[PDB]
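Single-structure report; data block below.
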2 protein chains.
Amino acid sequence: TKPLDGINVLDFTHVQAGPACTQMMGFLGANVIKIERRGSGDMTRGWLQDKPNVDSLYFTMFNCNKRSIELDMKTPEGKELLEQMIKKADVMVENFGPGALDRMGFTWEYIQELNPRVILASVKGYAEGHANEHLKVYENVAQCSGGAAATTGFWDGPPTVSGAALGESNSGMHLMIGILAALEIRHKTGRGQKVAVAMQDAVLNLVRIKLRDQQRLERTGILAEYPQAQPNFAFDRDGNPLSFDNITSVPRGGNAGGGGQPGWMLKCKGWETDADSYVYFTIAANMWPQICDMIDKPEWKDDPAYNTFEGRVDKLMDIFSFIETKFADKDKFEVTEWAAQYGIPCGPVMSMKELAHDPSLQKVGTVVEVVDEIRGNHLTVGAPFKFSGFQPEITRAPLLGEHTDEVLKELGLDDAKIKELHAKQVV
Amino acid sequence: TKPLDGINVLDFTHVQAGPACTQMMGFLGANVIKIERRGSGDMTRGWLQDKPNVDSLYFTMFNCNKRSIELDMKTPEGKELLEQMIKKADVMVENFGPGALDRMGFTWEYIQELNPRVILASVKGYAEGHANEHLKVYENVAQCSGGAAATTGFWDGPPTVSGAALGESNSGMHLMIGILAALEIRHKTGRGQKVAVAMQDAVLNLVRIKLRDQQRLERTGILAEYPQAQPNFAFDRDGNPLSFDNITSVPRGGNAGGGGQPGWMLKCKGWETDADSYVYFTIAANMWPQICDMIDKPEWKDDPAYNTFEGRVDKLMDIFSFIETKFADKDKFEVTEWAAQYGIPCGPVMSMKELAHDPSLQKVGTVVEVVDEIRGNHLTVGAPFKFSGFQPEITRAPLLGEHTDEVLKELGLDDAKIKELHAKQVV
Ligand SMILES: CC(C)(COP(=O)(O)OP(=O)(O)OC[C@H]1O[C@@H](n2cnc3c(N)ncnc32)[C@H](O)[C@@H]1OP(=O)(O)O)[C@@H](O)C(=O)NCCC(=O)NCCS
Ligand SMILES: CC(C)(COP(=O)(O)OP(=O)(O)OC[C@H]1O[C@@H](n2cnc3c(N)ncnc32)[C@H](O)[C@@H]1OP(=O)(O)O)[C@@H](O)C(=O)NCCC(=O)NCCS
């Protein structure tokens, strides 16, 4: 049974945040109708195409399980069609610029009038009421606005963006929670709501641990687990010691633990020609005895200045450079095995080539081969939530306006009226 | 009113992913009962305490809108209590080791007998059926497993962890989608399901954009939007040149645009001294004339070496370098306002200090002061989704076992039976 079987989604989205949300609703069984610009459609179609005149992978990987209709909404008749579509919809999703949908006349107040059951769901860069409410935002702008960039990277480098789509897809996933929450509200009230997710807010929610850190820092002057609190280890630009003397905002800690336990990122065989031949190594509180076995160093058991958290930070990074020579003659996976006999959260850095073709991930339906007979098959990420009673069936992305007529006929429009809308350049 | 009003959650979780998920359900009105170990409780209580004897900000910021019972599940009397609680619950959420709830005599199969309505939701490190199914994993190991570390950072540095909790909180937010999807299945079938989110999978979902890049790289040999595509721009740590001639796995791209339009992290006034004195500036394809106006390069408007994306591939990092030059005497807010005039996607790197005291974020309920009379007030991140007909009411995290007797009394137990359980050391 598919969770969102029977849910009609009127999908006005483009780029990533919005499309990611409705695609995933589609994977869970929603009937998604993507509305697009005439001629060029969603800007992802033409964005970094790998073949001329063929929809890009940006588009196909975010628009499976959708049908497409073209529509000029800057048109009297196009507005009319939208009203009809809103009357059949359970949820309408949009991620156009601030005020864009309002300017077309589709304010929340008006949408409620058209259909008291419909949920409007929107992604914006900043929350409504925010000073930067009206700004247009892509991915890394939101990473910066939400605290992630400031706390990511090294103490002697710039704010650093995550390769993960903290701004875009992460927002779409948060919107999905909001929409689903709203559907649960509606079971109770019989009424739709507006839900919105700001990209800044979705990023900040993942950066909660760093707001923890900010308060700890404000209250105590120190973050004891951060590299900067370890004696003459971190150094700034000029050959100087760093410390928390003179740091009042959570700093970048390179490859330290974050919201997990303390660890570091360690080189393995072939690192010079293989950018991803590394493991990460968590040295936690719960499992310190089990860690001292692979290092063939039992001297750290009796020592009070090694086996406690507070009696360990003073030389936290000395322990890490130790092992990096001990991993020097072993690949990622062999280093991982060599230690994993002990129940240590220790893992390889997986490369995109390894993940894309990993048999495990394809077996569990997390990386999925989409059968696309028009364009040729491509991989995608499937549903990251696995259910005992249901499996997603992922189905190729629509050609531009491929379902236009089929959608217009479902609305009750006759064959002659369909030709008029075509010739008036509305569809 | 509230989305999850009337939903009872049996919350066995600890640390981050699981507690983030049940806290957010709590913020949306769920009745959340956190089951904790006698004596110690959730390990976050004692981790990174800012005052000793007082529950850490790690715990309070992940455990608002919850009640706490102490319960030794290993005793037989604690198992019969669990059976009564399961029969009243709509959802059970656990992390623990990959097969820990099963060991305790509460397998999915048994749970269904007790309550055919209940949803069992789990966070694990890797998906069931994966080779690494059995592994314990923390934040940074999960980032490594899901492709984020490989594609985050710079081409001349190591895989870099993201400060955002891609593995932990991100997994809990994905599980919440999962739980809410399962609650919608249940409206249709009257039956609960098992839902599970592997941390690797939640990470990979956000790294979907990089699986797009991996395929583009395999198909075409080049990622034209990456710095490495500029001839003679990028070099490894030993000074060897880095081009796409030799790259077979999606590389680290520094502060390139991701799923956004091309951009970079540019220095503003004070950057040598202020770690966060930067903006993200986007060079979108539709905005070249405007950029040329902003930086006074009218000669670049009609020049094909500059006026398309394709023409900029060989020189984009040089254009960013020159743009940056215009910001040397302006702070990040002045640069943002200046770029806003032109409609350019551009914002500041907000520091955690700035975010913690930002008036906009408090006004919209995204940074919230929690009233906590026991520990003193603290900030937290509130609900990142804003609704037209409901507001969260965030209440302080429970003291260990604060609500044990209150909870045993809602089950129906009388004063004498609760007296005996305290004596037996079950609760
Ligand atoms: C991504 C973003 C920056 C791109 O902005 P953009 O390319 O300038 O396009 P916009 O969304 O602002 O749309 C431009 C106009 O086209 C209009 N439009 C969109 N589809 C149309 C169609 N089918 N027919 C007629 N007009 C249409 C919009 O209503 C808007 O009108 P306006 O001039 O009244 O504002 C912007 O859409 C945005 O800030 N989105 C919100 C946050 C977000 O999701 N961004 C990350 C990308 S997923
Ligand atoms: C985070 C993690 C690595 C911590 O692991 P840990 O420190 O080794 O603790 P565990 O979860 O393995 O629990 C240890 C044992 O205590 C038991 N236990 C937990 N609560 C108990 C209680 N209240 N009373 C009695 N026993 C209890 C567990 O059942 C487990 O039993 P086991 O030895 O048979 O496996 C692990 O819980 C995990 O990988 N979680 C799943 C995914 C996840 O959320 N991880 C990221 C952390 S948020």
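Per Swiss-Prot, chain B residues shown: 2-428, in order.
When the header is checked for method, it gives X-ray crystallography, 2.1 Å.
Backbone N, Cα and C atoms are what each Cβ position is placed from, and that goes for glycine too.
Here is what Swiss-Prot records for this protein:
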BINDING   B:15-18, B:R38, B:72-75, B:96-98, B:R104, B:137-140  CoA binding site
BINDING   B:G260, B:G261, B:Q262  substrate binding site
MUTAGEN   B:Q17 to A  45-fold decrease of the catalytic effiency
MUTAGEN   B:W48 to F  Little change in the affinity binding and catalytic efficiency, and it does not display major structural changes
MUTAGEN   B:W48 to P  Little change in the affinity binding and catalytic efficiency. It exhibits substrate inhibition with oxalate. It does not display major structural changes
MUTAGEN   B:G259 to A  2.5-fold decrease of the catalytic effiency
MUTAGEN   B:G260 to A  25-fold decrease of the catalytic effiency. Reduction of the affinity binding for both formyl-CoA and oxalate
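The candidate set comprises the binding-site residues B:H15, B:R104. Of these, B:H15 has the most other Cβ atoms within 10 Å. Checked against B:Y139 (CoA binding site) by C-alpha proximity, the recorded positions B:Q17, B:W48, B:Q262 yield B:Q17 as the nearest. Following the DSSP three-state reduction, the secondary structure of B:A18 (CoA binding site) is helix. A distance of 29 Å separates the Cα atom of B:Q17 (mutagenesis position) from that of B:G261 (substrate binding site). The 6 Å Cβ screen around ligand 2 retains B:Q17 from the recorded positions B:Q17, B:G261, B:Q262, ordered by sequence position.
Around B:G260 (mutagenesis position), a 10 Å sphere centred on its CB holds 24 further CB atoms from the protein chains shown.
Chain A comes within the C-beta cut-off of under 8 angstroms for the following of the recorded positions B:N96, B:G259, B:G261: B:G259, B:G261.
Taken residue by residue with DSSP, B:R104 (CoA binding site) is part of a helix. Sequence-distant neighbours of B:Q262 (substrate binding site) (same chain, 6+ apart, CB under 8 A from its CB) are B:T283, B:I284, B:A285, B:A286, B:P346. Of B:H15, B:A18, B:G259, B:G260, B:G261, all annotated as recorded positions, the residue with the shortest Cα distance to B:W48 (mutagenesis position) is B:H15.
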